[PDB]
Amino acid sequence: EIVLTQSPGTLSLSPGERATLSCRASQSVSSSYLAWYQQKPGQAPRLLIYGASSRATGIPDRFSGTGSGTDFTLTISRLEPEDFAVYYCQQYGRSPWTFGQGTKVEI
Amino acid sequence: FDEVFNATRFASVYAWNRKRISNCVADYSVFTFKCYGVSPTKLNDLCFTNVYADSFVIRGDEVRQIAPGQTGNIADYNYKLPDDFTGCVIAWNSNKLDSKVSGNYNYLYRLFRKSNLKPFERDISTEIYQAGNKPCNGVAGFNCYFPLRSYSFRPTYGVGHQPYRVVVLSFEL
Amino acid sequence: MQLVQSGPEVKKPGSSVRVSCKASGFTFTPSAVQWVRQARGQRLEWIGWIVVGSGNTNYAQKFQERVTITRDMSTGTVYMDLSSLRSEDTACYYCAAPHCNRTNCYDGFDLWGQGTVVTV
């Protein structure tokens, strides 16, 4: 039921820069039940953020996450070449479960 | 012993009803009459002075966990005996009595708890459980779980899921 | 510490497929394992999830009548059964569960399987 929108569709910035992503919802979502995933071609997805504010163990601190209500965002401070991938936003508080559309970052 | 075997209905495992038999010259004349504390060699001649009598309904395969000093889902969360057990653990099957057309749902067994149980202890409280951080003020379904699950006890399964009644007398001095 | 999933399978339309997600430590430990599908280049799409403890389950309305998630405690196995395969289902299937050994659980879904390719 809940519809998530991810923007921008594509990003083109050189390594080292700062990128920002927005995950927008359609109804109130508890801030303790949101997460982000990273996907590279052919590999399994990776967990990045749980609860929208707690970074997963061992992940670089350059990642950051905040938001509340019906709109959540992800920000990465210092980008590097290996980070070029597609990130999916998942709200995982209310059944039925739901994912995002996807984004792309390159240069 | 006329009140704790021929009873029409038995209690669940998440709870259980016992008694305080006393002042009666127990006719132990009275199937797995497995006794641990004192063997029936002289069970008909004793000076115990105080006896309890619990009651439980459980699946056949889980009966082994009743014995002291063993681990199990129902022996580490519902009913655990002390290491110095002094009693007997009687048990038979109730395949054609407790089983019912389409099954019986009245029996339950606790599935989750904060910590293990101490001997001869019970806790009856149905509340949401489980978490890392527990901001579960409301009632939900992710990491906030209903603690009890109901047995199936269908009208006919093969041996191993059928209902066994087990009575665990706890002698004393 | 990882998830094990069967190899690729081949099926023709109308049949049914069974996919196994085998883990370690699931028994005696709470573990909410979900199921996610992903076609080539498409967005991830949710399917189902099940609690290894109580058997509680929930399915997407769309995938209702077509998905059956079954549990096996003794072997610590999880079964995802799909019936009446359609060409739209041809995709990769992942099983994900949260790190759970100490009774308590890591709230987020962190472990993810290697994936299985099913084509019809």
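Chain B residue numbers are taken from Swiss-Prot; in order, the displayed residues are 338-367, 375-517.
Method reported for this entry: electron microscopy, 4.0 Å.
Positions of Cβ are set from backbone N, Cα and C atoms, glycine also.
Quoted from Swiss-Prot, the note on mutagenesis experiment B:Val483 to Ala is: Increased resistance to neutralizing antibodies. Cβ environment of B:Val483 (mutagenesis position): B:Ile472 lie under 8 Å away, each six or more residues apart in the same chain.
In this structure, B:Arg346 (variant position) belongs to neither helix nor strand by DSSP; it is coil. Around B:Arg346 (variant position), no same-chain residue at least 6 positions away in sequence has a Cβ under 8 Å from its Cβ. For B:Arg346 to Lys, Swiss-Prot lists a natural variant annotated as follows: In strain: Mu/B.1.621.
For the natural variant B:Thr376 to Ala, the note given in Swiss-Prot is In strain: Omicron/BA.2, Omicron/BA.2.12.1, Omicron/BA.4, Omicron/BA.5, Omicron/BQ.1.1, Omicron/XBB.1.5, Omicron/EG.5.1. All protein chains considered, the CB of B:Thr376 (variant position) has 11 other CB atoms within 10 Å. In the three-state DSSP scheme, B:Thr376 (variant position) is classed as coil.
While the structure shown retains the original residue, Swiss-Prot records the natural variant B:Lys444 to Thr with this note: In strain: Omicron/BQ.1.1. Shown in sequence order, B:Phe497, B:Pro499 are the residues of the chain, 6+ apart in sequence, with a C-beta less than 8 angstroms from the C-beta of B:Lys444 (variant position).
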